[PDB]
Protein chains: 4
Amino acid sequence: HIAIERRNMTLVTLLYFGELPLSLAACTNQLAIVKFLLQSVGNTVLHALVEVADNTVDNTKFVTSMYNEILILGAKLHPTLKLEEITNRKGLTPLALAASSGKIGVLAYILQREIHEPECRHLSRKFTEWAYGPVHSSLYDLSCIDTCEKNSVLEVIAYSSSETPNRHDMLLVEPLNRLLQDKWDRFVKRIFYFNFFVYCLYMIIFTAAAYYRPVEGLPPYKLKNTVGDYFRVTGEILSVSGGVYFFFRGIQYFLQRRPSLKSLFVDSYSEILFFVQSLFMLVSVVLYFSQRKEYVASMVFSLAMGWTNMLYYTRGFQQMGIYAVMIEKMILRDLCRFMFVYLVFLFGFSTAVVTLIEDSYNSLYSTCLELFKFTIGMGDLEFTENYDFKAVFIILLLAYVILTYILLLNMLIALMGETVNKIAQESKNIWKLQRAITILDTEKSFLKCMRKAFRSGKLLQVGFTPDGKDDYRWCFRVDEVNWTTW
Amino acid sequence: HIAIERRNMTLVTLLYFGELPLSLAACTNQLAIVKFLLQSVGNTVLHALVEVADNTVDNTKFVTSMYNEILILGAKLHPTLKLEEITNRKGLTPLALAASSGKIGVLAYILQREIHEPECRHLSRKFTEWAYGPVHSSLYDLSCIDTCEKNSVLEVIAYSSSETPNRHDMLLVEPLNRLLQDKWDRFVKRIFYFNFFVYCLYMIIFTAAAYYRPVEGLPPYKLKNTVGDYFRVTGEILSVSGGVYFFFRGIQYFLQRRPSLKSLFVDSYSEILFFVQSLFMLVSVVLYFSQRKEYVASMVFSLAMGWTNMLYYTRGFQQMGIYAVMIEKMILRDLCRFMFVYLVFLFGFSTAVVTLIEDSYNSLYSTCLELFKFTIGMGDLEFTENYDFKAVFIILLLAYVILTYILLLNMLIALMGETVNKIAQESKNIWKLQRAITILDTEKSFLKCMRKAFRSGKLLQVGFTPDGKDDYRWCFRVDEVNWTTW
Amino acid sequence: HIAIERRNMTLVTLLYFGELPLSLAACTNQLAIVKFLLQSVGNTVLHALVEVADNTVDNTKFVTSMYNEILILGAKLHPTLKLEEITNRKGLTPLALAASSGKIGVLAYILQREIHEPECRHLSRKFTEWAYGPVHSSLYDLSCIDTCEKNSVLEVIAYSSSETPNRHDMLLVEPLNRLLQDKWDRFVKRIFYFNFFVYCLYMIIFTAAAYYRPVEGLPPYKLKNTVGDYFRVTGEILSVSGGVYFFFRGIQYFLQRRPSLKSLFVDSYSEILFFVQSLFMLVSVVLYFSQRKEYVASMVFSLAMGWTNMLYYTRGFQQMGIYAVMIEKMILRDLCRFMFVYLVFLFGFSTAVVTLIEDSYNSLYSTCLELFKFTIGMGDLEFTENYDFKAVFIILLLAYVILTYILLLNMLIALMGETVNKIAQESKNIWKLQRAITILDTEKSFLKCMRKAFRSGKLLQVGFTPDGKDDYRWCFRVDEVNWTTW
Amino acid sequence: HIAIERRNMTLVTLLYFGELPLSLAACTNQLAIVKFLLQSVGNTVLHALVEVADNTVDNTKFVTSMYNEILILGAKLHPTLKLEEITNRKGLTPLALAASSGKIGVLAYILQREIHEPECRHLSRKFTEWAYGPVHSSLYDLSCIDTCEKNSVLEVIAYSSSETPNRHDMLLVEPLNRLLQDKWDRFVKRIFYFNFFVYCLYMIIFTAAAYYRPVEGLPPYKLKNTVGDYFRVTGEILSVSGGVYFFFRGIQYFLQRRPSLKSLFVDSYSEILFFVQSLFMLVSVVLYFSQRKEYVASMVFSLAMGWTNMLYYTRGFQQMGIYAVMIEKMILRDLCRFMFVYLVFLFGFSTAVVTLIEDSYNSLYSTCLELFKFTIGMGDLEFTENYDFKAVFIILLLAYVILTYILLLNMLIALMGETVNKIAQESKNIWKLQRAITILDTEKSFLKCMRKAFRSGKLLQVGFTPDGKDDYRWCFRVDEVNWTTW
């Protein structure tokens, strides 16, 4: 390993990048050294090379060349023995490890690799079926990447908590995009539209049952034999059954995803929404059967939540999905830090004025609301009059008006603009990540109808393997037109 | 065709880009191959080449060189036989087909082509009359492009529904701009100004007749012999005659244009406006003669519409036309998707509060209006008081205020800014497209006074044709000054 | 001239750019041709060359080289005879003609020209006194440019109505900037500060006289012997004397400048302000002596105007001058075209609603004001109630609120942003143009104290002239440090 | 010196950049000249070279090469004699002089210099301990820079009043950043968090004591034996003890910093805040013991101030620190110049209207407040009615509404946007300067616990000095990974 450090083949022949000398010499980007040498962590040489990638053009070029040479050398050294199917200490394949790690160009290479050498056609991935003019008919296998039961690269990129840096920019490569469109427009689009109208009609039934709730007495109420009463009972039953579903789907989401506490609100914002919505529905029905008139309070929240929580489904549509992602970003970053700062100002001035006034229009609850109104421009500057020192009170409002209305809110608006301006293309692009998420969750819940489906499908035989036995895998055909190539 | 695919002249001599082998070999950009070979879809070789253009610099260079060689070869092969006058399956000329297709540079080439070879001066388009110093006096024919009765390239670019990608950037070439200015300042400017004052005085008469409408009784009313009554009767007659015109011009627009349902609101926004305006006028006069007092309601809409619909005419003036195009864009994109989303929020919270309150200030109509007022800052936070659970109601307003006022509207404003910032130059440029549209509609309605006019005019003889017979066409003289050329 | 057109020296030797063949050959940038040839419009060869400049790098290089060769050739051909002192048909010197025309680089060259050839040191402009290390002590004459009684280049650039394209970017060259700073900080700064406190105390006296105006009776009022009455009489006299001054300075400005009607509001915005201010003061004192109580109305306008018209003086200070130039730009461009468009909307909807309502809270004056309030957010949506068709009225407000408040004003705000964003550096730079304007007006009004002053001064003898007689002109010494030059 | 000016070694051998000829010849960037020559102001050759730097790439390259040659020549000429330890007339070291002056690249060079020549390893600064692969373990001494009792470079960069141009960009170099992180996360983070909760609980106790202040009688009040009275007395004592501290820490800040009057509000904004806060607390307790009921007025200000003054502590946290720096910038630049301009408008129109009205709702205090309300949109357009000339009054409001609401404020908002847009990265970067400031003040107040600590520490022996005696200094170890270097 020490000789590998100095790139010395002499002492090597005499005899953090792992410990095996070949691993360090490969990590030191000395292909001749490992070629001469060959001829705990749990990471193989491929996994080590995946970890070594720095997503820069020179590092990616070196890593891809090293991996191509390693693939050729591995096929020569052992044709029957698996090379890519090996799993690291995490259990991930090296492709999966690179996908998790943040190797955009490396993953693009693995997806799009083709072998000029025919004997290197054993491990090649990209294939070309024909080329009439400038239009070539290409073929990508992508057999394991879509639907391997252990792990799938699509899954790994999907369940990425933004810690992977270019985790969004990964799937921009042609097979992932193309396959994503295929799955969507094949069946995921239609079932998501069915999802949309089921939930929309759910929210309408929940709204009608809520609006025409019965009031007389304290709950529960006797179910009188009447057409209206029968309708309201049936509507309540359908509503609470929907509620317990959006509990169960949500809780299995948390269980199967196992999200961290910090990643919770910064990735699964829609999920927490549809969890809290069902949670309020459950608390409402509990209080409805616990002999309390407060149930409707809980009920109201879920109802309000639910319609505002409908906006996820516009995350479906493209032109609306960007627009949804804006609201996600602002409720996560800006209107939390800003809302704390405005709480600092609000609390400071409200305690100031309440200490200034002596007598009960002055209470800190009422005074904060009264000072809150100024920000929306509905504040009445006249306020109260029982207080002494009119100048010392008025300077406090004028300070609060200059500060929190003009200085602070406007500044916040500028900060938001700084958000929309950077994310106009960015969130545009992000939309297709949530597109992919929904596409995967479709296979998720519909396990029975997705494995049989074989949405990727198109099993085309790879041919003669390095072992030399005829074998078949799954493929998918593309068209690439390049007049510049001729 | 197979030999054309492999760029093989050997098997060709032995014997999607169409089916004829010359067509594919030209499409494969092998000029030597088609030169050796020569010496359903309905598209000719020129139409196929127009379809093959990809509006990139290399593709345009290859296509223009191929078309120049094809023009020389066609003139040599058959001088008398037409080459450009041929029509495709759509009936369009190859220039018209390229104009519809989205070939900016190709159309620029066809407009500005000149032939260094004198024997290629048969098909040349651009001509130079003289050059004193660096100032050359140029000549473009453009004989058919302006006013061919079958199709005109100006017409084709004009009646483009944004599906053609650079459909706006087409006419930026010098002859189209120059000719456009000519037609405008020659007579279209003056007749459009007459249009402006006719419609302005129409709206004033319609407004005066509306303001001083009679009220006593139910309509119609007896025409008493009185100076005021006579004025009001005459004003109503002039108004409804204008109304039926703006119906008839509009309906012939829809008939001659034959717009698609999706292109309807995204291209002809001004037209639908002046159609709905006349439509409300017609419904108003119908109810006026149908013994109903509701006529004025319909009448009012058209009146309001009409003055707001006057803004089209500022689409005439340059500095105002950009400003009009902004309002078009926002009522088409942003304040529709935003208005749906705010409807989601409005409806969710209004049903929430109406379910929370029990008793009739609470009705969903009144509650939506009451919650609507908060967005404009005129909302009264005190709202009602009959409702129980003051905290559970107040948290709902505070949620609605934070969400729809500060979070949502501001975000929408940022989105609009994202619109004005990108379109400051873009819509500036778009103004001259609506300039061209109005210029063409002038020839449209005024068929009798436009064909006689010959606004392009300036018939200059092309000279000796490839057939060898002296012929004359229409031209237009320019001045181009290039000190860099000397 | 024809031979000059073809750059042919053969036919020239045998024998729009003017008519003399040397003029065209120079304009055709053939220096060898005019060298061989030499050895109505009123424009000389230098004036023709100034007109020929296109402010591009190649054109400026060619024009400057041609002018240098022409200067050398003119000095050789006639040393005693003037070359630059000649005047065109306008009477301008070629430097003045280039300054008016829009020749930034040419003017920079004329200011900064130095001659490597010693015999070309006759006409050279820039001089170097010494150079210790990398710090050279330079000398620019600029003798006529500052204070020639006929015309001055500083004056010509100053009295430029933005039609000259780079009229602002002209004086950015080192001698004009440096001299401008000199004049300012020498005496113009102090006298402008005196100007500031004179006008400030004028506005305070005018405000105090206004606030404590007498009311009893109809004007004029008897001057009772009392300390208050004596103060108010004296204050009124001082006020109206200031008023008649700001009339007289203003009217001599219009007379000496002779501005065009279109250039009036787009250049001299501050002047029209200080003219209208004095005009209202005069109308007020006229009505005060015409036995009318309406005088105070006129008086009030001037008072309001005057304090708002004080903002010019912050055009003095740098950090405030940019800020003033913003308000100029917006009241000239955006809040005029926008205010017309909002008048279209306001008038349309106000006539709509007034036609809808029948009975007098409804009058078009009151209804426009009532609809005007919505834009500022002070509008009361409840409006009136006497009107029938509540839905048809409410849809009209909701349309007006969506349109003029959210859609229109916000869009206007975005347009303004588009203004401040482009002019943040631009108006920053413009500030020094108004700096120069004020500096020149100081010499203007103070004719007696400016000609004696010789603010440029520093008369340094040029030396041996091309005539060969010792002569002296005015100069100004600079320091230029260039470590890159050594 | 004259020979040094002309870069002449001949007259030098025969015999503003200082006066010694070697100093000028070095300043003229003639290294060969000073090499041949060697072999009041108080500035040495190193100090002169530091002053000569212009922070441009060529000037920095020349200055660094000259300083390296000067260091080698000084070590050869006198190994025992100090070279860098010399002090200028200000007493600063040349490194400190360059730090104060604005030499970013020069300071980066001095921090990161290493010597390829082993005999130049005497004066070298950067060291490398090892390199396994592409990962080298580096070592920077930085022994004096952190904690020399006379001056420290960290201190000099910290106490910089923005007059030094790149004073922020200085410490971006790796050792200063790294050391800064070390000191923070070692102990400054924890003690600053303790600072945060001490001050937070101080503000809460001050707020509770304020809210429940006693009212009966005139202060002071008898301390009755009661649990509430005992709590309030103890709370007041703790509050005023905190007040006198935030006086004493503040006044020793002003004393030790000795800030200039102009630098006062533009650098130490947080300090003046925490000084005024304690100042109001002191005035309040004075009036409380001076038998006056006005004490609470003073008290209220400090309380309001204090909570709003809490925002400094979010200058601690990163994502909040940028957000704090925005409010600093706007209260320093924009909402001062804007607030003066709006005072011009407010005062002009308020005096206008008060002169227009005759009778006491009209007073200039009440009228300015009434006109002030329009800006926040709470203004009531109806105003009063006692005044005559309704049209002449209404045109004045409409002028004020168009001007100060729409035209002026919006323009101001655009100006603010111009602020947030430029400072989104800039203030982001500035946050680490206030990070450094707090880190240094920690060592400041805690003198006893910082000198013993040796936060930089890690004393590693430099080795053989140029004198040749084994010596030891302080160091700090780094890791730098460069796969591009191999």
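We're sticking with Swiss-Prot numbering for chain A, so the shown stretch reads 206-220, 246-269, 282-601, 626-752, in order.
In case you wondered, yes, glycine gets a Cβ from its N, Cα and C as well.
So that you can see what the record holds, here are the features copied from Swiss-Prot:
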- A:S502 to A: Largely reduces PMA enhancement of capsaicin-evoked currents, but no effect on direct activation by PMA. Loss of activation by capsaicin and loss of vanilloid binding; when associated with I-704 (MUTAGEN)
- A:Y511 to A: Loss of sensitivity to capsaicin (MUTAGEN)
- A:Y511, A:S512, A:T550, A:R557: resiniferatoxin binding site (BINDING)
- A:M547 to L: Reduces binding to resiniferatoxin (MUTAGEN)
- A:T550 to I: Reduces sensitivity to capsaicin 10-fold; no effect on sensitivity to resiniferatoxin. Reduces binding to resiniferatoxin (MUTAGEN)
- A:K639 to E: Restored channel activity; when associated with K-636 (MUTAGEN)
- A:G643: Na(+) 2 binding site (BINDING)
- A:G643: Na(+) 1 binding site (BINDING)
- A:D646 to N: Strongly reduces the affinity for pore blocker ruthenium red and lowered channel permeability for Mg(2+) (MUTAGEN)
- A:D646: Ca(2+) binding site (BINDING)
- A:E648 to Q: Minor modification of pore attributes (MUTAGEN)
- A:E651 to Q: Minor modification of pore attributes (MUTAGEN)
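Features per Swiss-Prot, on structure.
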| residue | record | Cβ within 10 Å |
| --- | --- | --- |
| A:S502 | mutagenesis position | 11 |
| A:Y511 | mutagenesis position | 16 |
| A:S512 | resiniferatoxin binding site | 17 |
| A:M547 | mutagenesis position | 21 |
| A:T550 | mutagenesis position | 23 |
| A:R557 | resiniferatoxin binding site | 22 |
| A:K639 | mutagenesis position | 18 |
| A:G643 | Na(+) 2 binding site | 18 |
| A:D646 | mutagenesis position | 11 |
| A:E651 | mutagenesis position | 9 |
In terms of Cβ proximity below 8 Å, which recorded positions out of A:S512, A:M547, A:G643, A:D646, A:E651 neighbour chain C? A:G643
At the unmodelled stretch of 25 residues, I want the CA-CA distance from A:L220 to A:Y246, to the nearest Å. 21
The recorded positions listed are A:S502, A:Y511, A:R557; by CA-CA distance, the one closest to A:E648 (mutagenesis position) is A:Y511
Taking A:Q269 and A:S282 as the residues either side of an unmodelled run of 12, what is the Cα-Cα distance to the nearest Å? 25
Name them in sequence order: residues not among A:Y511, A:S512, A:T550, A:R557 whose Cβ is within 8 Å of the mean position of the Cβ atoms defining the resiniferatoxin site. A:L515, A:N551, A:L553, A:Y554, A:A566, A:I569, A:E570
How long is the line from the C-alpha of A:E651 (mutagenesis position) to the C-alpha of the residue listed as 'Na(+) 2 binding site', rounded to the nearest angstrom? 20
What kind of secondary structure is A:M547 (mutagenesis position) part of, going by DSSP in three states? helix
So the entry has no coordinates for 24 residues flanked by A:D601 and A:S626. How far apart are their C-alpha atoms in Å? 7
Candidate nearest A:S502 (mutagenesis position) in space, where candidates are the binding-site residues A:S512, A:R557, A:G643 and distance is Cα-Cα: A:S512
Maximum Cα-Cα separation (Å), residues A:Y511, A:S512, A:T550, A:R557 listed as binding resiniferatoxin: 13
For A:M547 (mutagenesis position), the one of A:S512, A:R557, A:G643 that lies nearest, given that the binding-site residues are compared by Cα: A:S512
Listed in sequence order, the recorded positions from A:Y511, A:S512, A:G643, A:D646, A:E648, A:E651 whose CB sits under 8 Å of a chain D CB are A:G643, A:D646
For A:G643 (Na(+) 2 binding site) and A:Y511 (mutagenesis position), determine the Cα separation and express it in whole Å. 31
How big is the gap, in Å, between the Cα of A:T550 (mutagenesis position) and that of A:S512 (resiniferatoxin binding site), rounded to a whole number? 11
Hey, which of our recorded positions A:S502, A:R557, A:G643, A:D646 end up with a Cβ under 8 Å from chain B? A:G643
Going by DSSP, is A:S502 (mutagenesis position) sitting in a helix, a strand, or coil? coil
Under a three-state reduction of DSSP output, how is A:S512 (resiniferatoxin binding site) classified: helix, strand, or coil? helix
Just to be sure I understand the packing, how many Cβ atoms besides its own are within 10 Å of the Cβ of A:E648 (mutagenesis position)? 8
If I take the alpha carbons of A:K639 (mutagenesis position) and A:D646 (mutagenesis position), what is the distance between them in whole Å? 8
About how far apart, in whole Å, are the alpha carbons (Cα) of A:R557 (resiniferatoxin binding site) and A:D646 (mutagenesis position)? 40
C-alpha spacing of A:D646 (mutagenesis position) relative to A:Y511 (mutagenesis position), in angstrom: 37
